[PDB]
Protein chains: 2
Amino acid sequence: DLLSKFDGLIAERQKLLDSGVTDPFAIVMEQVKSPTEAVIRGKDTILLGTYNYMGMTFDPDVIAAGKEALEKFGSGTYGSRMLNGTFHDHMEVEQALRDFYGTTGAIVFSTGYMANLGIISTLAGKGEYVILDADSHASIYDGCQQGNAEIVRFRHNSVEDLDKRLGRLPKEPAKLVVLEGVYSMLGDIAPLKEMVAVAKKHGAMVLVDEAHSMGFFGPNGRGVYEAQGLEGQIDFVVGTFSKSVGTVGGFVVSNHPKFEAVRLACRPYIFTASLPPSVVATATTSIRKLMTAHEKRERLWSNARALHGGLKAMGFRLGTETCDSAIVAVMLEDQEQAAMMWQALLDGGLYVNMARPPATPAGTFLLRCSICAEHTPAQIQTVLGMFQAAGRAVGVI
Amino acid sequence: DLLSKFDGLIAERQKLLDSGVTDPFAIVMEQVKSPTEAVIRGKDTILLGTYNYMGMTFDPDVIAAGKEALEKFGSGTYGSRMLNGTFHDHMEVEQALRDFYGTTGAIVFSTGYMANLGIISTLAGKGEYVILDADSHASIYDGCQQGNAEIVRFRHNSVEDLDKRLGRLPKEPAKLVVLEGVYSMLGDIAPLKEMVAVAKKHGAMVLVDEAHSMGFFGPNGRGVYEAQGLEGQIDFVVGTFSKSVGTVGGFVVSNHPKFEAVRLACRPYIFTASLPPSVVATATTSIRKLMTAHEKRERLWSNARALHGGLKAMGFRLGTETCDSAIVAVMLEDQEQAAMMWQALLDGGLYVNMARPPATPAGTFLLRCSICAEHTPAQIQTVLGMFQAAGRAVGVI
Ligand SMILES: Cc1ncc(COP(=O)(O)O)c(CN[C@@H](CO)C(=O)O)c1O
Ligand SMILES: Cc1ncc(COP(=O)(O)O)c(CN[C@@H](CO)C(=O)O)c1O
């Protein structure tokens, strides 16, 4: 039947369970003490696989904003933005985004996935081109799939290939080059400056996904593009509320004068319920605090450097040579090594993300650590001690 | 450039504004007094365009559940379900769905749109078939677009055409027939009994979208399918949290023994953040209350019948001959008539949904009323008085 095509995934999952590891896709934060600590499997566990980069989920202003919205506006909105839909807090979150990015335009979506699905499938139609980095987020690929544009992949972080690939395309059709500031797999940074210059040489518009930089890149927290001096040169910036902001939702911001017209054509914007009052109140409050969250940001980068530097010192192979983001990827030799390492850490009271094929390429097996501005120096050293103990026990280092 | 393709929509929107009507896609609930009353444009306005069928958004248990979750678990989850992701309240909402639908299987998504996008694109692959009603929700069409199955449309609520269309397909490939219990455009009901019997004759699996029936159809509130005696015959039921439940989120439930394997393949499930603790706590609490919400349900249907019956009595042409759902669609002769009627009601203190081409077919212009179990008989008569005053002032009736 229709589910028979899953027999292979069901077998592979059971074969992983046969190894004796905890089901990695069924971990439950039974209790959450803080942005960095939760009770998992009855054990107090340090969290190092969240993308809660700025620890805003327990910020007292954020929580109070959320509680106030539930009291004032209820548990939900009344369907689509384009119908009953739009509450006061939705107009506020959009303005919070404008103020944060210094843009005239801001369209919020009900998820980050849907923002990418939507903006990509809506901006580029038949006969037009979407040119994307080969390791773009799944939501970017799905957006290409939802659209009817021609899709053009280029080699990962290759300025050369972007240029050659763009150059071969016909000049007249409109083009969208899709980049990410920080790429989530290895925690590496795009050379946006060079890629944007290449994009503009060929007359292409540029979309940058800054989900993994919001709040802690650039002088205003706007992302890698702002860090690299590209203010006013990026046509569209996409992001999410689910990383630094600390809730759900997606968005695209832009200074294009027609940008608000996307609301009129964008199906994942039109045909879904708007976010609950509490979600947009917490996002609004968090976003605004993120404009001037210097202490958090400093601690985030201090934590990232300590984890990255310490893990490299012990002899772990990392995804990046230098500490370029709040993601640190530990690269392991085989899938078994990853699992035992992952289980060891979990059992010792640390949760990190495990990444394996097909999540990664066939020749790559990762443990992905995501640093939080609310990790303490003590926690970071405890994690280092834990990686040292696990790596040595498993024979990785 | 990429936005030039919107010039036509920008012109049409401005041409509507030239008429002198309020921008219908920018209405803001500045304040919300209750499920049925809000301050819009500085005026106390009755809400009749929400899909808040059961008035759960201000249920005290729902709100308290939401507040407790913000306090205990924070403003957000830690990314994808398949990673840090899953909190206690996510396991609870899924079980609440199982208990509500009497199913072993329940997969929650971050939106209803994404549940449809995801389940349809994931269940039917290359060489397989998706057979859908021609007026299926936009999210169902988009799911077909996201997949690589063959798409087969049949004439709206035509059991005959479904049968002929299915019959022509090759017998061996797996097939998904997609139906809705209540169709949102006219508020009409599908003949699921006959369509399911046809679907099963051709060996097809059936997906039913019961977004517009949850809580008030069937002896358990499960939807039109339960109302029509189809318990245990529907392979998958899709729904949303954004209508009766009173927040955001989507879901699919099923008794298929492999159903949980969809989590392993479903991209819009894998590659998006899980819902915030407050969202899943409010959904959980609402869903459970909806199992035994008889007073609300009785009032909902009593309200629907009064509005439907009263509007028909005055001489309005309605989408349905009898009161078949909580949606009442008033059919108008031309787009101007719809607008002036819509503006008149708004100005008199009533918001209803306006539907026009291309939202509707070229030969259809609708005002769509959605009834709420928390409307009072007094409000319903006030609305009737308002439709009477507007219709007569505009010359509709
Ligand atoms: C039958 C059906 N199935 C699925 C969905 C998607 O639900 P979501 O809005 O919760 O994503 C809707 C949405 N319907 C509303 C928005 O909530 C709309 O204006 O389109 C629907 O009507
Ligand atoms: C670069 C990028 N762009 C967009 C998204 C989508 O954001 P959403 O999870 O808020 O929908 C993600 C999600 N990333 C996480 C889930 O939040 C994941 O595990 O895939 C992302 O990494």
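Quick note: numbers on chain A are straight from Swiss-Prot, i.e. 23-419, in order.
Just so you know, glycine gets a Cβ as well, placed from its N, Cα and C.
According to Swiss-Prot, the protein has these features:
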type	residues	note
BINDING	A:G134, A:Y135, A:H234, A:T262, A:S264	pyridoxal 5'-phosphate binding site
MUTAGEN	A:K265 to A	Loss of activity
MUTAGEN	A:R378 to N	60-fold decrease in catalytic efficiency for L-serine
MUTAGEN	A:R378 to A	40-fold decrease in catalytic efficiency for L-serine. Is less able to stabilize a quinonoid intermediate
_How many Å separate the two farthest-apart Cα atoms among the pyridoxal 5'-phosphate-binding residues A:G134, A:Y135, A:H234, A:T262, A:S264?_
14
*Chain B sits near which of the recorded positions A:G134, A:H234, A:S264, A:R378, counting only a Cβ gap under 8 Å?*
A:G134, A:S264
*Give the sequence-ordered list of residues that share a chain with A:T262 (pyridoxal 5'-phosphate binding site), lie 6 or more positions from it, and have CB atoms under 8 Å from its CB.*
A:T133, A:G134, A:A137, A:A233, A:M236, A:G271, A:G272, A:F273
*What is the total of other Cβ atoms whose distance to the Cβ of A:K265 (mutagenesis position) is within 10 Å?*
28
*Provide the three-state secondary structure of A:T262 (pyridoxal 5'-phosphate binding site) computed with DSSP.*
strand
_Just to be sure I understand the contacts, which recorded positions have a Cβ under 6 angstroms from any atom of ligand 2? Candidates are A:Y135, A:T262, A:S264, A:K265, A:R378._
A:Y135, A:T262, A:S264
*Within 10 angstroms of the C-beta of A:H234 (pyridoxal 5'-phosphate binding site), what count of other C-beta atoms is obtained when all protein chains are considered?*
27
*Tell me, how many other CB atoms lie within 10 A of the CB of A:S264 (pyridoxal 5'-phosphate binding site), whichever protein chain they belong to?*
29
*Greatest C-beta neighbour count within 10 angstroms, which of the recorded positions A:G134, A:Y135, A:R378*: A:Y135
*Work out how many Å separate A:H234 (pyridoxal 5'-phosphate binding site) and A:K265 (mutagenesis position) at their Cα atoms, rounded off.*
7
*Determine, to the nearest whole angstrom, how far the Cα atom of A:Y135 (pyridoxal 5'-phosphate binding site) is from the Cα atom of A:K265 (mutagenesis position).*
12
*Between the Cα atoms of A:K265 (mutagenesis position) and A:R378 (mutagenesis position), find the distance and write it as a whole number of Å.*
22
